[PDB]
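Participant: Below you will find the structure I want to go over with you.
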Amino acid sequence: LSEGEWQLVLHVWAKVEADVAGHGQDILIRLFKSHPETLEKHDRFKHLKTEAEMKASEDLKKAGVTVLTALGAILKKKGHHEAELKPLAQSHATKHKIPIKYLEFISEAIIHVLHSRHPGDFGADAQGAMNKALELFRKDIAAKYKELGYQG
Ligand code: HEM
């Protein structure tokens, strides 16, 4: 990414940072409604059925913050994220077993929610820059997954 692309990424991300939990809820609900098989990975809250139930769930709201806190720290490294990716790849490859396809689904949900909430900060410029940043994340985590023996 260019420096200007990174800045577009971080500018919209500052919006997310004003209310991380609410953004996390909207992203995870989007992911689970669009790709329900992904919900199966979350043993604590895989029984949830309705949008209202998902919004009321403390565990889901915690999970959304967990994701976005880690992702935000990754984005802020502007591609220099090997040290932050290392523990994430370790758990997601060997413990949780999250295939790349699911990381594509959550990337799609992130993009969907940013476009829905912050369209003035998410025009084609910013969309394209966030797409690149999330693609780079997936490329690099996929290489780490393979290093660890997981072809997911
Ligand atoms: C942007 C992508 C993601 C980030 C940054 C992220 C980050 C995190 C972090 C920081 C944790 C806690 C520490 C750890 O266990 O590594 C975690 C746990 C977990 N993640 Fe992710 N994650 C991502 C995507 C996904 C997806 C798409 C799924 C499932 C479809 C998933 C499933 C899980 C599960 C099952 C746990 C264990 C939670 C528990 O049972 O307490 N993650 N993730």
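In chain A, numbers come from Swiss-Prot; the residues present are 3-154, in order.
Determined by X-ray crystallography, 1.5 Å, according to the entry header.
Cβ coordinates come from backbone N, Cα and C, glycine included.
The heme b binding site annotation in Swiss-Prot covers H94 and is backed by experimental evidence. Quoted from Swiss-Prot, the note on natural variant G122 to A is: In metmyoglobin.
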Participant: Let's check the environment of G122 (variant position): how many other CB atoms sit within 10 Å of its CB?
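Facilitator: I count 8 other Cβ atoms within 10 Å of it.
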Participant: Name the residues of the same chain, 6+ apart in sequence, whose Cβ is under 8 Å from the Cβ of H94 (heme b binding site)?
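Facilitator: Same-chain residues close to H94 (heme b binding site) (Cβ under 8 Å, separated by 6 or more) are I100, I143, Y147.
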